[PDB]
Amino acid sequence: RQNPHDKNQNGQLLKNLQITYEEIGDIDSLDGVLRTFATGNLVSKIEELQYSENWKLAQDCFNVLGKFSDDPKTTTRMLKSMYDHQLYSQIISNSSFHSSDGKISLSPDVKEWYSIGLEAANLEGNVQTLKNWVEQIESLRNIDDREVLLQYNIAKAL
Amino acid sequence: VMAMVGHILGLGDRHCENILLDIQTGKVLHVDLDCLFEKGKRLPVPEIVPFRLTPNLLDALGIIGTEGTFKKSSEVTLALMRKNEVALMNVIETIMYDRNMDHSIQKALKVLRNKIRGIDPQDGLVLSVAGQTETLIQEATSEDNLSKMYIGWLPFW
Amino acid sequence: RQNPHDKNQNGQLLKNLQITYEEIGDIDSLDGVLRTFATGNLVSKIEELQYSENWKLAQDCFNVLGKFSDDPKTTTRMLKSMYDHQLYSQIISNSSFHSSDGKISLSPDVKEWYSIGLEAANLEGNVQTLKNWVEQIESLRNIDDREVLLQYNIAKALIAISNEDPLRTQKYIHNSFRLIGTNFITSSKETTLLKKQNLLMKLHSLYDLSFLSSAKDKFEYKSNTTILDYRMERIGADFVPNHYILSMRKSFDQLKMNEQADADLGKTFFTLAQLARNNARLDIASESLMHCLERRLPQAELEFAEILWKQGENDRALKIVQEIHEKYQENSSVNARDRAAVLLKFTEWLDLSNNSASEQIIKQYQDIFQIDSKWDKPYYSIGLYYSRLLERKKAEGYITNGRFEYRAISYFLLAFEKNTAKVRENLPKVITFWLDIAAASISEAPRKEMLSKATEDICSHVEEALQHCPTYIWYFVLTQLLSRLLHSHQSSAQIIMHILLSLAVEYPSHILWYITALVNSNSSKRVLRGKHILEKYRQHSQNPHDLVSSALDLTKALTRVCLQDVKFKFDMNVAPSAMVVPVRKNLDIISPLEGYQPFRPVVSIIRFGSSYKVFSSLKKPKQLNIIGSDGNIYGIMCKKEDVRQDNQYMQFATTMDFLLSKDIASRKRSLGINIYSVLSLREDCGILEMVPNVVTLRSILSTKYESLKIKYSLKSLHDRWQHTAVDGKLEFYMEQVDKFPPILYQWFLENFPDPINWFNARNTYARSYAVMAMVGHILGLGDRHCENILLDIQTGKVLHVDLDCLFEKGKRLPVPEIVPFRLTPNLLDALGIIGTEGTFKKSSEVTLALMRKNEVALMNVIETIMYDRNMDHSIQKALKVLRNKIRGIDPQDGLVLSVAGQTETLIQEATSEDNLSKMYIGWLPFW
Ligand SMILES: Nc1ncnc2c1ncn2[C@@H]1O[C@H](COP(=O)(O)OP(=O)(O)NP(=O)(O)O)[C@@H](O)[C@H]1O
Ligand SMILES: [Mg+2]
Ligand SMILES: [Mg+2]
Ligand SMILES: [Mg+2]
Ligand SMILES: [Mg+2]
């Protein structure tokens, strides 16, 4: 309000404003801000579908946006959108982890991927896809991530 | 919710001494309501708003204003009133037996039934919930409508 | 049948019987056999879902049935069900192949898996998942499988084509042609084209790889892509070959990393997207259109709107299409059609979304008219808008005004001058709007003077259209113009005579039959208008013959050959004439596509037939012959009965079959109804056409009962029925059906001994009988004795010929007809094994659904009955019962039943033996 919102500061204002609604619990202002004064890119119109009963129409759009291998964050958008819609078996079968069988080294943003991977591997009970995931976790050196180690410990409990 | 429960019941008389807000949680109640069944249109300098949507209220709704939780819960309320037409009309059938008159009270129930089913009040045929919502919002916040009404219902607030 | 099927041999009989339907092409008996006497296991009920629009509900059930690792064949069931539903990326990502990275050794049944794996790896173009699959194929020793090696050779063609190696990929495509031409290919003139088509799509995809590899630079590559787009026009419109060929051009254009190949690739993905959303398969239209967003085409913002529309969300599609419409307030972005069609789409499904008032939609309809006015698709849309809003107001308590019919006629008549391709289903709406308010301005005109001014200037609209629209488009409402002549308006009577003047000057030869049957009646008012309509015709300059007088010489002769009841060889040299034969292969209009001529080449009358025929039906009815311009016999039936009933039944049929030939639920199953041109001559007489090659099923059943020496009578058959009480009817029926075994299934064995022609003929029989089975009941057909159920020897269609009585008239007479339609135990096992629970029931429901979706058009066509006969309450009640049957109301305890409920009601009361005992032995039911 105090910023003159007639001017074009609403690009850097909104890339975190929608984050402040998508884990506050409220959707009906998130869906209201994503369709008001933020309608440049079509991908933003695709991200309205993942909260409005046609979420699987947005999932398979993200599955091929997320198979462009150009951004690290358009992959974790797909992974968080799978996790929010309970597609655990589809997370553990993703090619973002299985290059051939194993995964890449120490984690800049892959810790956000490995958290979702361990958690989905826990929620589908299969000792083989859970027992070789911890073969890959335990090959690391110094795991700093607060979020990975919980689902790791649940994994080794299982 | 009451923004069109009142309009479907034809609430009117919605001056700002009758829109009560509680300090505890922020609910909205509507207290006067003597007049009902579109009676606010019957008197001179007539009430031609559907409900008091009025520029203090809109930025209080949020940044996006009326295009947000207001519109969504509006459509959900209208969809619930369309799905339960027979029950709501059955509840409100007792008006014509509390007052036992004709054609000042039958027409009110017919306009009530047409608003519940979702008929636009001119060129009568059924409009959608997202159409009835858009109609009532863009004629409640329409500045050409808001100029016309009496200063007892002071609109510029 | 010969096996006692009461016993339990139907377990080993059916595990291959359903295989004999699931690649024969037919689903509606496969779905009928999977739900009849095969309902033990629940997995069989799951396998019904994979053919009935909820196939993905069966896919993810198979994905976890197929991840039990206990059977080798429940995996290949999942793989074939993925392949049949084009889930190629989901095949190549399956864990049935990727144990960790590679696959198992030499193949007992894994060859059936490796075929699907190679084929899906070809159809998704990725050099890495295709290049290490052939690392696993080539580790084998002795590949025997005929099917693996084709897709292998296509795979190594693609791998060489990614290595920029033209002669090597030509070598492997020639290997593919060798393998197809020696092994895969089979004999023509025995199989269908429906089973060759799975091989023709692989050949059509082998040609375009050679044709896209044979290029050195982009100058001929663009020409090759335009030739392939030409090859995508002979392809048809079915989804499977289109998706296969576009998937192979896709797989070419992303293994050859030219930038022109990438610009081709975006075009391929956009055509895949808009292919798949027009074929109710937007599951892959979305994940193909997202490939058009890395390229960022300027057109995917519009395509995602239709994918949102077909998915089911209206408001987000409206939001994005107006988001690109106010983006079209900027510069050039071609003004002609790329702006008017986007706004027209915004209006056309702001209408369907029901999110706006009428004036908001009209206020931008006129903006479409401003931005481009040389294009009648907006005029089509606004005419359909007013001629829909009229019903959506008249559904409430709305009465007759003029403006919403004024503007409907005003915009249809300006649509009709430009592209004229939707005249059939819109001009009867026009002229019933033209003559509803015209009679309303005569009924109680003194405000409702508004409709008098409304008719006062849509008469001017009709005259302006007639002076600058084509001539032939009035023929579609010709009989509806032949009625309503006695209209009592006198400003539309002149127009309804000028509308016949104009249609007589150009193209006389067809309509001169109707214009000479006009000047003949018993009520002496049609004859006055007939002389008045021939006066100015013979006053016109081109008078190519005296053929009006010879036309009356045909007319009065052909109406004199129905009075001479004998219980003669008159004039002969009237033929030949420039008058043309009344057969329906003279009198149709070829369906107007966008310099065409409205008719076939003229087959005129040459030699009037001398050998007449007359037979022992009810009164004494008779049949002539005509020899035409090709020297063929055209058969003529001359009835002494009011064939206005027949002509309007046939116009219901010829507005019904054109809806059947456009619905994708009925074009998939090739529904149609038979047809014959029938003309009036005078009240209680008429002429009608003879379909060739047909035979009654009385004539079938007589010569199939005499071939087994079953002794029976015809007059001793029903005196006993007269002697039966109200109790003896049921036992009499159940004994007379034990006398005669049902035998019509093997009459099909004795016309089509080629079993492929037999199977197609029995499907054609069941489907064509199923459509008229309730078109007749909805029209209240009756009188359906086996001398009027005609079957043709050529293909097996069903036609219904008598039909004098209509509009449930069979119930009005004693020993009444209380069947909906003749469904009768010779017919049911002729329908198949499952009988009525099969293609009959499915095409029944499809026909009823099409009649419910088109209630206003069908009722508008049949509105002319009350104006051919101008009575009350013997004909209004008939139309009301007709409307209630069209909407789907059960005839007792009136409230709307579903299509699968109305179908079940009519079938289980047609085959109900308590009903079948009651009816008269003329309609002999036990046959
Ligand atoms: N278009 C046609 N194609 C072939 N046969 C036809 C056609 N029209 C009539 N027929 C024949 O006409 C015969 C009976 O004529 P129909 O129109 O039923 O007059 P009808 O005297 O009323 N006969 P009916 O009422 O059954 O006693 C049928 O058995 C058919 O073989
Ligand atoms: Mg008050
Ligand atoms: Mg008060
Ligand atoms: Mg007959
Ligand atoms: Mg008859």
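Since chain B takes its numbers from Swiss-Prot, the residues it shows come out as 2212-2368.
Backbone N, Cα and C define each Cβ position, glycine as well.
Here the residue is the original one, but Swiss-Prot notes a mutagenesis experiment at this spot, B:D2224 to A: Impairs kinase activity; when associated with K-2229. Take the CB of B:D2224 (mutagenesis position) and look out to 10 A: across all protein chains shown you find 20 other CB atoms. The secondary structure of B:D2224 (mutagenesis position), as reduced to three states from DSSP, is coil rather than helix or strand.
The annotation that Swiss-Prot gives for the mutagenesis experiment B:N2229 to K reads: Impairs kinase activity; when associated with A-2224. Following the DSSP three-state reduction, the secondary structure of B:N2229 (mutagenesis position) is coil.
Listed in Swiss-Prot as a mutagenesis experiment, B:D2243 to E is described as follows: Impairs kinase activity. Using a 10 Å radius centred on the Cβ of B:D2243 (mutagenesis position) and all shown protein chains, the other Cβ atoms total 14.
Proximity of distant same-chain residues to the domain 'FATC' (B:2336-2368), defined by a Cβ-Cβ separation under 8 Å and at least 6 residues beyond the stretch ends, is recorded for 2214-2215, 2218, 2224-2227, 2256-2267, 2269, 2277, 2281-2282, 2285-2286, 2289-2290, 2293, 2328-2330. Positions annotated as domain 'FATC' by Swiss-Prot: B:2336-2368.
For the pair B:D2243 (mutagenesis position) and B:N2229 (mutagenesis position), the Cα-Cα distance reads 6 Å.
B:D2243 (mutagenesis position) falls outside any helix or strand according to DSSP and counts as coil. Taking DSSP states H, G and I as helix and E and B as strand, the domain 'FATC' (B:2336-2368) has 16 helix, 1 strand, 16 coil. Of all Cβ atoms in the shown protein chains, 16 besides its own fall within 10 Å of the Cβ of B:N2229 (mutagenesis position).
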